[PDB]
Amino acid sequence: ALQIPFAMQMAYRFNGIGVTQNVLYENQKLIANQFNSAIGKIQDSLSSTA
Amino acid sequence: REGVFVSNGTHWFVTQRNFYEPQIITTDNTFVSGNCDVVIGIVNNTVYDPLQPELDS
Ligand SMILES: *[C@@H]1O[C@H](CO)[C@@H](O[C@@H]2O[C@H](CO)[C@@H](O)[C@H](O)[C@H]2NC(C)=O)[C@H](O)[C@H]1NC(C)=O
Ligand SMILES: *[C@@H]1O[C@H](CO)[C@@H](O[C@@H]2O[C@H](CO)[C@@H](O)[C@H](O)[C@H]2NC(C)=O)[C@H](O)[C@H]1NC(C)=O
Ligand SMILES: *[C@@H]1O[C@H](CO)[C@@H](O)[C@H](O)[C@H]1NC(C)=O
């Protein structure tokens, strides 16, 4: 397990799908907020959809 | 363009992600997008321009 800053990990994840990493870095706050909102939506779905 | 930036404590280098092989940071290793006020964690260094010494001499 080789430690790496999470933002750089996401930069690799973005490069792996054909999106240049500067898109991640310039939009890091937006991406983090979208991730957190998606997780909250997962929580609401699991808490409400039997 | 490929790899990551690394520092040995005094100098910054760029090397491939899966094998340590430090190279001098140049315009042929990196690309420019945006400016210093956007990227979180951006650091100050210098980027060598291989063209400069050819036109200076
Ligand atoms: C980090 O890397 C730089 C680049 O190689 C090192 O600087 C060189 O150090 C050697 C001695 O180990 C000198 O002979 C060279 O002249 C130095 N070159 C430059 C451009 O400074 C630096 O010593 C390295 N730092 C550590 C802690 O290993
Ligand atoms: C990296 O370098 C830039 C300049 O190249 C630094 O920007 C300076 O920031 C101070 C603090 O607000 C200002 O007073 C200076 O006027 C800025 N410089 C310029 C040219 O406008 C930046 O702070 C540096 N960052 C680090 C971490 O060293
Ligand atoms: C990394 O986190 C430390 C706090 O643990 C902070 O002081 C430092 O400025 C941060 N550096 C970057 C590049 O985010």
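Numbers in chain B come straight from Swiss-Prot, and the residues shown are 1091-1147, in order.
Method on record in the header is electron microscopy, 3.6 Å.
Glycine is no exception: its Cβ is also placed from the backbone N, Cα and C atoms.
Looking at Swiss-Prot, you'll find the natural variant B:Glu1092 to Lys noted as follows: In strain: Theta/P.3. In Swiss-Prot, the entry for natural variant B:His1101 to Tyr states: In strain: Theta/P.3. The structure shown retains the original residue. B:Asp1118 to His appears in Swiss-Prot as a known natural variant, with the remark: In strain: Alpha/B.1.1.7.
Cβ neighbours of B:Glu1092 (variant position) (same chain, under 8 Å, six or more residues apart in sequence): B:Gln1106, B:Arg1107, B:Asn1119. Across the structure, B:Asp1118 (variant position) and B:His1101 (variant position) are spaced 18 Å apart at their Cα atoms. Long-range neighbours of B:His1101 (variant position) (same chain, six or more residues apart, CB within less than 8 Å of its CB): none. Cβ neighbours within 10 Å of B:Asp1118 (variant position), excluding its own Cβ and spanning all shown chains: 12.
The 6 Å Cβ screen around ligand 1 retains B:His1101 from the variant positions B:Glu1092, B:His1101, B:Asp1118, ordered by sequence position.
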